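A short write-up of the structure that comes next.
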Amino acid sequence: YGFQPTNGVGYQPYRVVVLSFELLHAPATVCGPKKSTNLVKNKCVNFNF
Amino acid sequence: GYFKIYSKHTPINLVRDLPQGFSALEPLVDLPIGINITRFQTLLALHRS
Ligand SMILES: *[C@@H]1O[C@H](CO)[C@@H](O)[C@H](O)[C@H]1NC(C)=O
């Protein structure tokens, strides 16, 4: 590619990243993040720790 | 696929013989490897000086 700054769009360089999630057969690995809220006290509550 | 390691460091009042007593070992590490294992070895620091 001889890229030049005065090229019409569709001839200018684009950078590409391809993420490929794979799942072999291990025990686990990376994943989304977790969000912890406020922890009350002295009230019947429904909790997850 | 997890390689668990428990450990404990007690002080003997001998130098190099297996003593008697009770001492429970506390978990140290956890490695989600997936590795198969059938054999193992040891590593030692030689005599040179
Ligand atoms: C470990 O070795 C056994 C050999 O019987 C094999 O069947 C097994 O797939 C190996 N472990 C993994 C995670 O592939």
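Note that chain B carries Swiss-Prot numbering, so the residues on display, from first to last, are 199-247.
According to its header, the structure was obtained by electron microscopy, 3.1 Å.
Including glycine, each Cβ sits where the backbone N, Cα and C put it.
Annotation of the natural variant B:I210 to V in Swiss-Prot: In strain: Omicron/BA.2.75. For the recorded site, B:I210 (variant position), the DSSP three-state label reads coil.
Counting every protein chain shown, 5 other Cβ atoms lie within 10 Å of the Cβ of B:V213 (variant position). The annotation that Swiss-Prot gives for the naturally occurring variant B:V213 to G reads: In strain: Omicron/BA.2, Omicron/BA.2.12.1, Omicron/BA.2.75, Omicron/BA.4, Omicron/BA.5, Omicron/BQ.1.1.
For the naturally occurring variant B:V213 to E, Swiss-Prot gives the following note: In strain: Omicron/XBB.1.5, Omicron/EG.5.1.
Long-range Cβ contacts of B:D215 (variant position) within its own chain (separation 6+, distance under 8 Å) are none. Among the natural variants in Swiss-Prot, B:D215 to G has the note: In strain: Beta/B.1.351. The residue drawn here is the original one.
Packing around B:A222 (variant position) is summarised by its Cβ count: 6 other Cβ atoms lie within 10 angstroms of its Cβ, all protein chains included. Under the heading of natural variants, Swiss-Prot lists B:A222 to V and annotates it as follows: In strain: 20A.EU1.
Among the mutagenesis results in Swiss-Prot, B:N234 to Q has the note: Increased resistance to neutralizing antibodies. The residue drawn here is the original one. Cβ neighbours of B:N234 (mutagenesis position) (same chain, under 8 Å, six or more residues apart in sequence): none.
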Would you mind reading off the Cα separation of B:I210 (variant position) from B:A222 (variant position), to the nearest angstrom?
15
List the Cα distance (Å, whole number) between B:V213 (variant position) and B:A222 (variant position).
21
B:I210, B:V213, B:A222, B:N234: which of these recorded positions put a Cβ within less than 6 Å of any ligand 1 atom?
B:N234
